[PDB]
Amino acid sequence: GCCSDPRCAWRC
């Protein structure tokens, strides 16, 4: 899930 990617950590 996106939250592992710090470039996808937003809202996560």
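Residue numbering in chain A adheres to Swiss-Prot, whereby the residues present occupy positions 5-16 in order.
Header lists the method as solution NMR.
For all residues, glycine too, the Cβ spot is worked out from N, Cα and C.
According to Swiss-Prot, the features are:
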MUTAGEN   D9 to L  Reduction of toxicity
MUTAGEN   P10 to R  Loss of ability to compete with alpha-bungarotoxin
MUTAGEN   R11 to L  Reduction of toxicity
MUTAGEN   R15 to E  No loss of activity
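A gap of 12 Å separates the Cα atoms of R15 (mutagenesis position) and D9 (mutagenesis position).
The 10 Å shell around the Cβ of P10 (mutagenesis position) contains 9 further Cβ atoms across the protein chains shown.
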